[PDB]
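Notes for the one structure printed next.
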Amino acid sequence: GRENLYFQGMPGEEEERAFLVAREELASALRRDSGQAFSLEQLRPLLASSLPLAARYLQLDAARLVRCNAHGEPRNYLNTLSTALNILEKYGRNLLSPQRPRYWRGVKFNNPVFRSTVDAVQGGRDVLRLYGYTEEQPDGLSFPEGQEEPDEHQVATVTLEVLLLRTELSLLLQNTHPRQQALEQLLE
Amino acid sequence: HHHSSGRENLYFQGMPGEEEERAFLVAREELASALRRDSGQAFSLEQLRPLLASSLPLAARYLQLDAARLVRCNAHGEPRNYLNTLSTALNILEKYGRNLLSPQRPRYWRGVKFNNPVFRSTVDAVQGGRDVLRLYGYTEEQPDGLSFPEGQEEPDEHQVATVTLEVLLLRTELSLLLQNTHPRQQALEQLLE
Amino acid sequence: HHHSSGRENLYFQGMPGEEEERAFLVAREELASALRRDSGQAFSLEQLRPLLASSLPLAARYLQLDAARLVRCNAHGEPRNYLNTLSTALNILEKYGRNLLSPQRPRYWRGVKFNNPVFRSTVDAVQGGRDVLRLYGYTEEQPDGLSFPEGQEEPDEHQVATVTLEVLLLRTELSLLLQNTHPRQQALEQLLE
Amino acid sequence: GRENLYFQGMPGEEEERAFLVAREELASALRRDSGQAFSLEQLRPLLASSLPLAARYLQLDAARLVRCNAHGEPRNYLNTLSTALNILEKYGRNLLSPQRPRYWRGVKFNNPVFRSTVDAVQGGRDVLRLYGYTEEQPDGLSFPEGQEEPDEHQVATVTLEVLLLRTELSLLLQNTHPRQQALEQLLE
Amino acid sequence: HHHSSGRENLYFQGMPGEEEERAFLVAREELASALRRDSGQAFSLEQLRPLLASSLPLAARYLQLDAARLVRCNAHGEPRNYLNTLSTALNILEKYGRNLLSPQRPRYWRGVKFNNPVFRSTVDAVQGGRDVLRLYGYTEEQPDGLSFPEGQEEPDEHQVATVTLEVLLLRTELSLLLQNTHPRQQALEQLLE
Amino acid sequence: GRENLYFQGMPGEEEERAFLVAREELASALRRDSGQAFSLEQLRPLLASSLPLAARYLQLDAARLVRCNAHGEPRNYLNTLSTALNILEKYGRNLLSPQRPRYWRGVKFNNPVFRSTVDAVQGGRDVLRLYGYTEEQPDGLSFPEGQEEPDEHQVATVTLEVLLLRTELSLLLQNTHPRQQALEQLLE
Amino acid sequence: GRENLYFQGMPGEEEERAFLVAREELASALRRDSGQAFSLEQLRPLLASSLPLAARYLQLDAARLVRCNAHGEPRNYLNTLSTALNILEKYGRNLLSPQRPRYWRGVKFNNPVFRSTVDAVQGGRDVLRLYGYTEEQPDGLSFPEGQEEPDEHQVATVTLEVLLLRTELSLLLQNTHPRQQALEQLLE
Amino acid sequence: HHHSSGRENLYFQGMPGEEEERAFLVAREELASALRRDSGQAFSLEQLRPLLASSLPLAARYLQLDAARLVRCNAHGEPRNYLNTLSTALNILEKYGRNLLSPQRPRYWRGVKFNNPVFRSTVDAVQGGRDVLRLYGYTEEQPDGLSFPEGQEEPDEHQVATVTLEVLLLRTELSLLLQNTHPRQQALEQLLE
């Protein structure tokens, strides 16, 4: 689309450029409209990529999220982990809203949605840290006092990766994922 | 493929053993936020009734507005009458609140004059009317009227939205009483003490 | 200077001794009407929770949809799993409903084919899935699939809105169960009988 | 406005033409947007008129509504009667909506809003009759079976007169009505 | 990656040796179509000037409206005056046209009464005023006024848009004359014969 | 409307308060939407006022505009003067636009619309001065270099008075003005 | 998207179903908004398909359009043929507009855009025939008198195929087409 | 009851003996302003043709863009071809301009890289392509590409709108040439010198 007019050519790395450009395109679309839904076809460059997990998820520790939460059958762990990711995706999008939630600056561990979704997976809390919720309280997790606003680029990057990971996990539950062994790439 | 988990609901602390209260407070913020998005936002009965029908104490429902005093001290004659007198005041007080949230505030938003004819006949017709203006930010009292502090450039959006919501809720309550359709059989008595 | 008295609330009969039920039914119509105004209308948790949190019997909450059967007969393994399996089906069933309310219906709206890959893996994955399609109007069964009667030019808007609302409510319920935030501690058990 | 370009001249009846034209203008504005609010200045030709009550309210039996419900002080009767009129105005506007209420065809006497507002005044039920709710049941009042739609001109006329009467009653409670003895014109 | 080739421009026949005329006629249809899309559409000077600045004969520019007669027969006194008198009439005649294109026509759109005070003082103040109404469809003459044929359910959209456009163009012309900014030095004379 | 909730009461000056409040209301409506049209009924408090010309036009020297340009019959002078006012009203409204004309800072005497409309009346140039075009060049008239923006309240006040004066002059041409001798009030 | 919920499964023909479903999806999107632009990623199922030309273009005689107009180098013929297709695409879209061009019923051979674009390629006229312009005049080509409206499904099918063919021809000029020898598939 | 007198037309100096030029310049500003209001604004043939059909010299029509050089220096082979090659470049150059007017600029708007694949194949395919980027503000040349000055926080809206308009006009011209519908019989030759 647009970002493609500005990203540097990458001779001999055409598949990686295509990835990097798409990522940036969708990051910008989230910043323009945080409530926006993306189609499978819009995500395709990011889903079909042969690139390794370490290079597709730059912020999000996807390896530790799946490996540390593969309890029982894939059908079990997968449902739990995508319920957490769904909630996490909302935390990210909400931070890019033109009118953020009044109490956007803090998440509380005792919060009823949080306690049973995000906090049901190891690595969940870390993801909020990636959004900017970097300060520890006994009560929960918060943005630094002096930070007046979210880093919208950081938020969009993480939000995109969260939604991407969830999408991947959904196509596996469907038995519909492009990469033939995408679970084995994530689990080992 | 999304979970049903609200929006403000994600940030408000848990309140174990107080789930109806928490649900009320979260619904309350969403309506306050909606007024901040659009100062002219109208709310339907179905959006307000779940807030009004909760069994909570009055002190739990009305955090800024002193609803007890507004009802009790103006309970002159029959409810058929003073509820209308009060509704009229509350109605005008809501406009004062919404106007402060408007993208283009009234030129003269900084002050309210006691000899203003609408104010005189509606809001100043009831005890507590001035206090509500105070809650919006009209805290500096001249003999001429009430005004915002000279130094303060803007109203406090959150505070104003809050007070405006509560003004609106209570007027809804009085209005349901007038229609004998308030969901709580004892709603008036609770307001009188 | 208006009274707070709803809209559909003005036409529904009184129900003395059944005020919570009546309030639920009125809130239910408004959401159904909203889907008819806009087939893509999203509803917030605060709009749906007051419908879900009522103590009413299941037969009082679900007038068209057979929610008991949908939950009970597909309760295979652990709720963590079959609630997701059911949610996935309900989600797709909601799209079928909304699509029938769309100002431009899918070209092929008149029929659903059993070998359709989305249908096969989602809706046909659960008992009761076909019955729901039947409720939308897909009442004529070929061996190929289900379809609307040849003679019938349009879907029944009210019926479709109704069923789509209920499909949506139940999926909200399952979703609140998955999040351990359903307002009723016994909500699952009620659905299982 | 617009209707003024079409209404016939009325030599020697300039004040009555002005009334008739305004009425029609506002009737049309209700038909275009049934949820629309009118300002005191928009209603002025209809409020300031010296014309007699019989000629300002053509459908609405305003005389019988005020005279039959003047219980106690004006402050009392006036509040009750304007609460009824407020509800009646909603019944009218709702019938001119682009998506009418599902059960628009019938009003039920046991309806909780109806029972304590409209049915609190003698003449209340008649007003619904003027909207088209002409068929009697023990249960309530209904549009004839064969009538597929409201008469939008009849509905707008009555809706306007209802709102006009209520507005008048409001300016008296305010002690703000243009005609010096508008209550005496209505009560005798 | 699209070619710049207009829209109505794709359907109008070629006119070799008459390219400026054809371009005028195509621009004319687009503005007529725009009035049909939105009866309140305002047009800027830049949209109208290219139509007015063409060297075409008057009979080539005004296909329905008899602009010659409107200017010539009402040329009483000085242009400073009668151009205003004419503009006032044309202005009202444009409202009559636009109103017939409105999604909700004036209740009384079917007839115009000669004793109507606006009509009397504006449109009936000039020769040709009635003829223009005739062009819109008010073809049946009573002694009371002019009206559409009883049988005819709707105005002719295309005809009305056409006439309304021309009424508008000419009033633009008179207005440019009043401002000494008409692009043609001889524009008045052309209208007088 | 809204401004009425804030303007001070004026015991014994009810007709002047009504004027002052309406003026302010319409000034604000111009600032919200500079392209907005006003109805005769919206202008009525400002047209029907018995208040003297000196108190109805506070910025605009209406006396000098009409008296100095009454050439020939009223029909003549009136048409010329309302053509000037129409153009002047555009200069005012344009300054309250959310995207002002690129060259809003300067008006040029040789400008073709200006030369034959505004500059056809004595007092025309002064009106632009009232909008903020206070600096003299041989070429035209300009806003001071250091002034980054129009005084939107000054602009709205003058714009309103311009439109009001033009409206008055239009109702006289119509023989339709509320005050029986409004021309004599303006001309002497 | 939506149409995918209704199209019949096609065991052993997954690549053809994917094509057929996408086609129908985009046909519907054209019918909803005839002025709408499609992205390369939206067209991908239709561009990347290994399916034969005869099965990708069902109405549009793509074979005869390219083979009969390969004059000179590909760079030449390709530019000419995509200029024709661009114009043809407008004729199709215009027929699906909510307010069709006034003279939509007829195309004239002497029309200046037509004469030098569409009529510059053999097969051009046939494409209009596919839109419904089936009746021959010496003057041009027209819809049958009795046909009150376009067949919006026929129009959308042809419009889509036109835009698809043009898109293909554009990616060849770019040297960017997915199929390695897409010109050889079209030319022989 | 308004006069037809434009908007930008009220501020531009008079130009006696140069009325067609002045009218062109005023129409030009309005389209530039329209791009500033909405960076995605599409313009119809009828809005652009009156600018293109004027007899003015090329130096009078193209104030920023060096249209002569763009056409002349890339006139390789036949117009059927190089006009397409040029149109493709101009098309991409217009996106670069509009993107700088967007309410949310591309994250990487500050720089254009010469090895960028779209740039390489389209804009860098023609002499003058880089100069146009320079006109938008990409004035600092690295070996990597072109970029805005580090210090400059925003593009120059007016300049960018101007250049983008001209890029658009010329591409319209080339497009009319390709369709043999340019209003001036000699339009190509004028561009070649």
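Please read every residue number as a count from 1 along the shown chain.
Cβ atoms are placed via backbone N, Cα and C, with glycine included.
Quick look at what Swiss-Prot annotates:
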- B:85-156: domain 'PUB' (DOMAIN)
- B:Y96 to F (Swiss-Prot position 82): Reduced interaction with OTULIN (MUTAGEN)
- B:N99 to A (Swiss-Prot position 85): Reduced interaction with OTULIN (MUTAGEN)
- B:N116 to D (Swiss-Prot position 102): Abolished interaction with OTULIN (MUTAGEN)
- B:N116 to A (Swiss-Prot position 102): Abolished interaction with SPATA2 (MUTAGEN)
Original post:
Quick one: what's DSSP say for B:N99 (mutagenesis position), helix, strand or coil?
Top reply: helix
Original post:
By DSSP, how many residues in the domain 'PUB' (B:85-156) are helix, how many strand, and how many coil?
Top reply: 30 helix, 8 strand, 34 coil
**OP:** Round to a whole number and give the Cα-to-Cα distance in Å for the pair B:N116 (mutagenesis position) and B:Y96 (mutagenesis position).
**Re:** 13
Subject >> Same chain, 6+ residues apart, C-beta under 8 Å of the C-beta of B:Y96 (mutagenesis position), given in sequence order >> reply: B:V112, B:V123, B:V132, B:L133, B:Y136
**OP:** Have a look around B:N116 (mutagenesis position) and count the other CB atoms within 10 A of its CB, chains all included.
**Re:** 23
